[PDB]
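Worksheet: the structure to be examined is printed underneath.
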Amino acid sequence: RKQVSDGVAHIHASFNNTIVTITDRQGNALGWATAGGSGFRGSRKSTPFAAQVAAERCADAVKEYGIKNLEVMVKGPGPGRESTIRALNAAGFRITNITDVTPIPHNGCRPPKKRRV
Amino acid sequence: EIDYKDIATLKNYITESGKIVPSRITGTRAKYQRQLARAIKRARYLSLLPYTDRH
Amino acid sequence: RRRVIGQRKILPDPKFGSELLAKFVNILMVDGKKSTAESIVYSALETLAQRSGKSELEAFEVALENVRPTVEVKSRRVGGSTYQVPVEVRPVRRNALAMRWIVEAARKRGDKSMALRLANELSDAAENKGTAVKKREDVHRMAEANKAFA
Amino acid sequence: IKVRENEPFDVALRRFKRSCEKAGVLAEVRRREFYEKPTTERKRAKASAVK
RNA sequence: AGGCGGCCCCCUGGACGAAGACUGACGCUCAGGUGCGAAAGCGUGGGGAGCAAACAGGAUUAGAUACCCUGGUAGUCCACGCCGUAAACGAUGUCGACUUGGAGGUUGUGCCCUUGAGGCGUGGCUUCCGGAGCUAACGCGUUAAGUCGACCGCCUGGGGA
């Protein structure tokens, strides 16, 4: 209903997936998009355009809120973070803080024992 | 040495992301690196440093 | 291999002084009978002379100006997988692409003389008004829109 | 000192030289004693500066 | 030996050295004897987040009893008990002694004409090259597979066991 100009964005970018959600200062989600819903699948769901078409739609999903100032929480090892943050800054938003919060294993629950890559 | 919980010293042996710097970039002997790692790990249990800068 | 052409030289049309009109008869001709193609070129331009707003001296160039792309889509192997990639359309091909499509269209037609089969395609080759005719260009429209992986 | 920037950030800055995988921790571990025996050819330190 | 890590406290086993002290061969090994699981399993009783044999659902495919993927019991965890299981494989039974160098780390113990941001003796641990000699060969290489005394087990084709 009423513009806020300020928010916090939660981005997950992995080598197989890209998810973009925009929240307020208290963690209420104002818009959400997924690269799967923007029509990209499999490994291509990690690509700089598949991320852009979800970031643009997530910015459009907060177009009623008149956003201008942003802080970002990034997850996942995927390279799409800088091009996603640019594709979102293309909506007129300034990003004044970026922080990584990836669950790169701390972790809780059972430790895996299989090999990687 | 002289009360190990000196966070200004401990912050000189970690990255911007709070990770323990490898012994080769400080020239530190393994005798001391293991005790410095114990000091940095103990400092989390003194609440002087987060367990990960992510939280 | 590597130590190859490129593009071999061709001599321009003796009457018009054009290298496009020289390539045109080379791809138009059949069984090497270039003497018959020299009676089809300009004879197929009969119904285009007054209709060309660039005047007669550009009444064929106009059909080649209609399409001048920078990339084409190709489907190429990277391993056990095969993906669509954009490949560059260079200045040497940029002016000769549509020329190669118009002769195929005329050869695939079967009414009147060849100088009239060629005139059927050339009449709409800068108008594009026909049904399902721009499917011709989907190989470059899909290239200016390639996303691939980066 | 690779990343070092906090708060605002742009572009990639992931691909660096020295420390983590060659020059002079991780990777090359099949060379083993090449990490000790070559002394002054591969090891600068020696004390008086940065241990 | 298997192994054992996370933070704090109390209790607590074993190792190692120098100048002296004490018994005065009191020692070494050892058939039987008495002791000790990484795991999986079973047994008495709990407990179920994570993961998952079995089994189901869907795919891929000739089929797919596998991988992928939505679930899931037993088991894993615990108070514990039984077993003695294995690549228990770093393949070196336990004791004693002689010998050739180096690069490196740690821990005692004793020294230094310490102009060192340290150095050097001498014990214990100890990584990796390397000389003699042994082995068919890899290599072992002073922490020996060299050399040589003490004690207790094991070996003499494979299929079948």
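Chain C uses Swiss-Prot numbers throughout; the residues present, in order, are 3-152.
Any Cβ shown, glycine's included, is placed from N, Cα and C.
Record note (Swiss-Prot), mutagenesis C:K36 to A or E: Defective in ribosome assembly. The unchanged residue is displayed. Cβ environment of C:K36 (mutagenesis position): C:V27, C:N28 lie under 8 Å away, each six or more residues apart in the same chain. The DSSP secondary structure for C:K36 (mutagenesis position) is helix.
Record note (Swiss-Prot), mutagenesis C:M116 to G: Significantly decreases affinity for its own mRNA. The unchanged residue is displayed. Under the DSSP three-state reduction, C:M116 (mutagenesis position) is assigned to helix.
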